[PDB]
Amino acid sequence: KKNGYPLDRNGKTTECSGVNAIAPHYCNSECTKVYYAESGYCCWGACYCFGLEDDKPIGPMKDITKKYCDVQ
């Protein structure tokens, strides 16, 4: 398993801003219901999931981004 920003059919991450950035429910629902991950939340403007299947495409990210998204 892995963590990351899952990509949709068009290769785009799921955007999240405003309340959907402060409250994790929107991204947690996308992560679990659409991507079958364990959980998720909004990290720096896009839905970040925990426990995605290894084969699920995730968006490119710097090592500092993964560390930041993982530590919260």
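Swiss-Prot numbering applies to chain A: residues 19-90, in that order.
Yeah, the Cβs are placed from backbone N, Cα and C, and that goes for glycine too.
Marked as domain 'LCN-type CS-alpha/beta' by Swiss-Prot on the basis of sequence analysis: 20-88.
Record note (Swiss-Prot) on the mutagenesis of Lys19 to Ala: Small effect on toxicity and binding affinity to cockroach neuronal membranes. For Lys19 (mutagenesis position), the same-chain residues that are 6 or more apart in sequence and have a Cβ closer than 8 Å to its Cβ are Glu56, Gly69, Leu70, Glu71, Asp72. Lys19 (mutagenesis position) falls within neither a helix nor a strand when secondary structure is assigned with DSSP, and so counts as coil.
Listed in Swiss-Prot is the mutagenesis experiment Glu33 to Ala, annotated as follows: 47.5-fold decrease in toxicity and small effect on the binding affinity to cockroach neuronal membranes. The Cβ of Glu33 (mutagenesis position) lies under 8 Å from the Cβ of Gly63, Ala64, each of which sits 6+ residues away along the same chain.
Around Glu48 (mutagenesis position), the same-chain residues six or more apart in sequence whose CB sits under 8 Å from its CB are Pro24, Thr32, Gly58, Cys65, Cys67, listed in sequence order. In Swiss-Prot, the entry for mutagenesis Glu48 to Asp states: 8.3-fold decrease in toxicity and 43.6-fold decrease in binding affinity to cockroach neuronal membranes. The structure shown retains the original residue.
Quoted from Swiss-Prot, the note on the mutagenesis of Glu48 to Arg is: 608-fold decrease in toxicity and 11455-fold decrease in binding affinity to cockroach neuronal membranes. Reduced to three states, the DSSP call for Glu48 (mutagenesis position) is helix.
Record note (Swiss-Prot), mutagenesis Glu48 to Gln: 27.3-fold decrease in toxicity and 74.5-fold decrease in binding affinity to cockroach neuronal membranes. The unchanged residue is displayed.
One mutagenesis experiment named in Swiss-Prot is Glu48 to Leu, and its note says 29-fold decrease in toxicity and 158-fold decrease in binding affinity to cockroach neuronal membranes.
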